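Only one structure is covered here, and it is reproduced in the block below.
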Amino acid sequence: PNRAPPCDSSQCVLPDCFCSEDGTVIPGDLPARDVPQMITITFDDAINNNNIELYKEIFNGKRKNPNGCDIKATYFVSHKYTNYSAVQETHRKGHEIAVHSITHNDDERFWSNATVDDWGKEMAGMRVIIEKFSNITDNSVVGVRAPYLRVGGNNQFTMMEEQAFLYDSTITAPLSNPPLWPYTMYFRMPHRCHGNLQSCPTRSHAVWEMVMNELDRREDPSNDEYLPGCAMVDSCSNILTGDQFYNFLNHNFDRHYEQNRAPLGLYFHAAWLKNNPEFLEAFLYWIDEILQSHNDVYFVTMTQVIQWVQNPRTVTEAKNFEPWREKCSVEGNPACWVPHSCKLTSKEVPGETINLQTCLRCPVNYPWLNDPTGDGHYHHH
Ligand SMILES: *[C@@H]1O[C@H](CO)[C@@H](O[C@@H]2O[C@H](CO)[C@@H](O)[C@H](O)[C@H]2NC(C)=O)[C@H](O)[C@H]1NC(C)=O
Ligand SMILES: *[C@@H]1O[C@H](CO)[C@@H](O)[C@H](O)[C@H]1NC(C)=O
Ligand SMILES: [Zn+2]
């Protein structure tokens, strides 16, 4: 019908649009030698006591980018069991908070077939929950990642344009050399719709796609030959030791650093690092080794990648680039010293009692799809 046309370099102009024929071209045609290697560490799913101390151990206020600012990560947060005081504190420390739905609905077919309204309830609803119970008023919750990385055809992106989300990070790009840079959705995707029965958008949408390049899981990138890539780090099932993880990180860093310097995505679930102390040790060791030996590698949020694409800065220019210095090295105190611990209930989650921690007063019932504020109000007809 109204299929989005292939990239038209003349109609797609920075900073509101970026594309190339195959997605490998550097924004602003900076040469690769001069592009800061951006790394986006992300954490999925819910934030609470299962992982709050893990994040403190990683983001300890001593690991600094070459601009002297704390390294930054992005959290795609799902609602259930989340501690919204901790979300608020993570945001205060300068990490990005993005939405990963209210329900994390088990059924992969629901996401691939959901209506525009369904996507809004899950994603715009989750934004409402974060903005209220984490008291975030600056409109910085702008990203979306769908549970199980199930893309929602055009409906997901229609929803996101209507709801004024900045970017999506659900679409996977197959293992490619060179890997792909982010792209906007005004023009046709520069790669195949990848994954089992995925339903990808086909029309124009005013949405950034922080594409998820599959990583190369091969233990010997020369001799071994064909193995499918993996998007989530913890879904590379052959990574069993700290050493394998360490080499895996070096190999895929080199794939990006020695080619087009496309942002390197390291997407995790909090448990995979916590439940395997060998993986956490190799990860921290690798981060420290990369930070010490590189003055041209930046650990940044997803929003911060987009801000660079909108105004590309050389490695030399990067150290005074203002968007990358927002909340540089935050100390101060939490928004509240002892959060309320709300023991809450809802007809929408029948039977369960769920603790929601927040610096706000406890709401009347547990926030869910049909009542994201937890106010118990009767909606109008
Ligand atoms: C929820 O998260 C908050 C924020 O990290 C935790 O708050 C800490 O609570 C202790 C003891 O109540 C206080 O002494 C600290 O000042 C709080 N820290 C911050 C940064 O606010 C809280 O313990 C968490 N609760 C649960 C159940 O996960
Ligand atoms: C949100 O934070 C601001 C700034 O600290 C504070 O003035 C306000 O009371 C908070 N809002 C709520 C509802 O607690
Ligand atoms: Zn998830």
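All residue numbers here begin at 1 and follow the chain in the order shown.
Structure determined by X-ray crystallography, 2.4 Å.
The backbone N, Cα and C atoms fix where each Cβ goes, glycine too.
According to Swiss-Prot, the mutagenesis experiment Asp44 to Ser (Swiss-Prot position 205) carries the following note: Abolishes catalytic activity. If you draw a 10 Å sphere around the CB of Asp44 (mutagenesis position), it holds 22 other CB atoms from the protein chains shown.
Positions annotated as Zn(2+) binding site by Swiss-Prot: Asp45, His100, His104. Non-local contacts of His104 (Zn(2+) binding site) by the CB criterion (under 8 A, 6+ apart in sequence, same chain) comprise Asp45, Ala46, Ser78, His79, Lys80, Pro147. DSSP assigns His104 (Zn(2+) binding site) to coil in the three-state reduction, placing it in neither a helix nor a strand.
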Revision key, fill the gap. If you measure between the CA atoms of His100 (Zn(2+) binding site) and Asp44 (mutagenesis position) and round to the nearest Å, you get 7
Exercise for review: Count the Cβ atoms, other than its own, that fall within 10 Å of the Cβ of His100 (Zn(2+) binding site), considering every protein chain shown.
Suggested key: 26
